[PDB]
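This report concerns only the one structure given below.
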Amino acid sequence: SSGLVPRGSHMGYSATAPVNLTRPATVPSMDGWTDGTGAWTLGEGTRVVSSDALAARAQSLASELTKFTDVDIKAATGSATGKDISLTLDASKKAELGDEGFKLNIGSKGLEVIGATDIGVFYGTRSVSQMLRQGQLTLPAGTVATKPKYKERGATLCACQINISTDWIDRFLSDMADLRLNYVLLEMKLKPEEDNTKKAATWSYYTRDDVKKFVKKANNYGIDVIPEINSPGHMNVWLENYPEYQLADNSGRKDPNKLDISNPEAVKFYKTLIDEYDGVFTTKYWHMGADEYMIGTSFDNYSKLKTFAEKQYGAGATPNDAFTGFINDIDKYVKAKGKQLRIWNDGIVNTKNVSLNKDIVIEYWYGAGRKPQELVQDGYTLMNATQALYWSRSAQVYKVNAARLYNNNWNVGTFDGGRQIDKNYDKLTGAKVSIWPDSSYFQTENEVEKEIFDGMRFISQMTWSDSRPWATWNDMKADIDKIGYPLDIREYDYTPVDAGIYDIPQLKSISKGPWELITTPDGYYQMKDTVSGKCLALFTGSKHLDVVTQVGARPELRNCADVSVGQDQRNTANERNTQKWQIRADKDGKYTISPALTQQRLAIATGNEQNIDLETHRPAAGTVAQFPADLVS
Ligand SMILES: CC(=O)NC[C@@H]1[C@@H](O[C@@H]2O[C@H](CO)[C@H](O)[C@H](O)[C@H]2O)[C@H](O)[C@H]2[C@@H](O)CCN21
């Protein structure tokens, strides 16, 4: 017989270790590891030891490691033993480590993590968590120091028109932290509450309380959450109810997507929104978008902007000048609030009388138009937001192919359309992936989460390490899978109730029930009415992005769709996903039911809910309808 038995190494340091014991992988990679003698084992009695200042980081790391390892790991202050993980903040090491980098020393003093900042220590602890959560509790001795090549590393998350649940955003933020990603551009609506903007409080929106909460979580993770309110284009969700601010074409037809930048009350409305955001985001940036103002048309159809340009910026001024002038004016405005402005690059147009301010960060996604190398020559600060790093729920042209990018040698200087710039350009800030909803019924947010996994690891690797230590993408993939999600994602209770037969009094206006609940692979439920044999759907109402956003829309019974299939079944996506329901448990015990696509909450209508949509249609009082959570708590 083989005699196979667990090795069962003693906890702490051992001078003996096999020469080729695996060093568990991390993402980002920690390049330039220097091997030392022996190995260190996490085991019974191992503690995370730190100063008082780092106590919170130590306690959190101990708790997490206890969960992953099944060993009771406690935090402590005072002296560390070779059994222990030590956290050290040494701010004198800024040259070696920078604002975000860290050093690991693994040896007879235990596992030491050193950073020059709180975020640095935290980022070192992410590698420690990654290394210890792969079923191996012995780590080869040695040392490494690592810091990110680029300062901004992250994602555009367009939580726009449709709502991305705050629970999803919290998970997203935990995933970003695991991956040492420090940037999220969040295009979203913060619920407008002043008399002069409140008619734009249509769904999707986020409450001030909800934003304050995820910004606080982000900041603890070293993540800069930058808001975007796109302007002067893509303004439908803001101007629908304010036709007075919409731009009319030569024939007098207004577009709810277009802000009239010649109307000073329209510009003031935009600035009012900036002021509303300022109370809840902590970032020093403002992103105003400036993409696709004239999509589906041209400035020739808006002669009024030419007229405005000439008045404002002198004879010969063009609509491009007026557009750039609006950008420069928003720059002036947010600077005076201590912020730096950011735009999308298609906002950079050929001007005559006005020139675009060079203190504006350019996030470059669109390679038609002024080329990267040209902007380099100009001296602009640039972030790589290539379309190669896009996902869309509906536009299948936009699915990140991490394999292809890894194998083809993309790096952060590889701008849109494969146009290379010097990756060491001293004003290249970094790079990001971008997560766009577009026609939104094709994929649930949970399917989005599954799909983006590989691409998030790819961008993490190339923005921090800018190296390819895995021989191929497939080698990377095997290690990223072994590393897995951070604790918070593993803990999220996607489906808190068992499949089965339920009485659901909230649904009595639809059927007396009972209801058969079954779970879906994306972490939702289908709810079948045992009376009619049909399934509950949120199907009907006014939409944005082909998803029902109408506050007060009522659910309905429809023939049962097959909820067991994946997102490649595009032909049935709408019937399927309109039949998916998210069930959450209260603090504590009570359950809420939300349409998976809309992320509003079912409630019995009282007739006292207050919202712009409800001024013009209300569900019959006492019937069950969807509402944003803030109108029904
Ligand atoms: C920078 C970006 O690529 N802009 C152009 C478009 C994206 O447009 C956004 O669409 C969302 C809704 O999905 C918002 O309305 C936002 O204001 C727009 O900027 C679009 O998502 C994406 C891809 O479809 C391809 C082109 N970009």
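The count begins at 1 with the first shown residue.
The deposited model was determined using X-ray crystallography, 1.8 Å.
Positions of Cβ are set from backbone N, Cα and C atoms, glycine also.
As given in Swiss-Prot:
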{"type": "BINDING", "residues": "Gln161, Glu187, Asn230, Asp291, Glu292, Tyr390, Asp438", "note": "beta-D-galactosyl-(1->3)-N-acetyl-D-glucosamine binding site"}
{"type": "MUTAGEN", "residues": "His234 to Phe (Swiss-Prot position 263)", "note": "Does not affect the affinity for LNB-beta-pNP, but shows a reduced kcat value"}
{"type": "MUTAGEN", "residues": "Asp291 to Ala or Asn (Swiss-Prot position 320)", "note": "Does not affect the affinity for LNB-beta-pNP, but exhibits significantly reduced kcat value"}
{"type": "ACT_SITE", "residues": "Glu292", "note": "active site, proton donor/acceptor"}
{"type": "MUTAGEN", "residues": "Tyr390 to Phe (Swiss-Prot position 419)", "note": "Significantly reduces both the affinity and kcat value for LNB-beta-pNP"}
Cβ neighbours of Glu187 (beta-D-galactosyl-(1->3)-N-acetyl-D-glucosamine binding site) where a neighbour is any other Cβ within 10 Å: 20
Distance, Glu187 (beta-D-galactosyl-(1->3)-N-acetyl-D-glucosamine binding site) to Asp291 (mutagenesis position) (CA atoms, angstrom): 13
Cβ neighbours within the same chain of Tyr390 (mutagenesis position) - under 8 Å, at least six residues apart: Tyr398, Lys399, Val400, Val433, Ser434, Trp436
Proximal residue to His234 (mutagenesis position) among binding-site residues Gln161, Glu187, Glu292, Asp438 (C-alpha distance): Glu292
Under 8 Å by Cβ from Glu292 (beta-D-galactosyl-(1->3)-N-acetyl-D-glucosamine binding site), same chain, sequence gap 6 or more: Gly233, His234, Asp346
Residues satisfying Cβ distance under 8 Å from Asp438 (beta-D-galactosyl-(1->3)-N-acetyl-D-glucosamine binding site), sequence separation of at least 6: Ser392, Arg393, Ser394, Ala395, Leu545
Where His234 (mutagenesis position) falls in three-state DSSP terms: coil
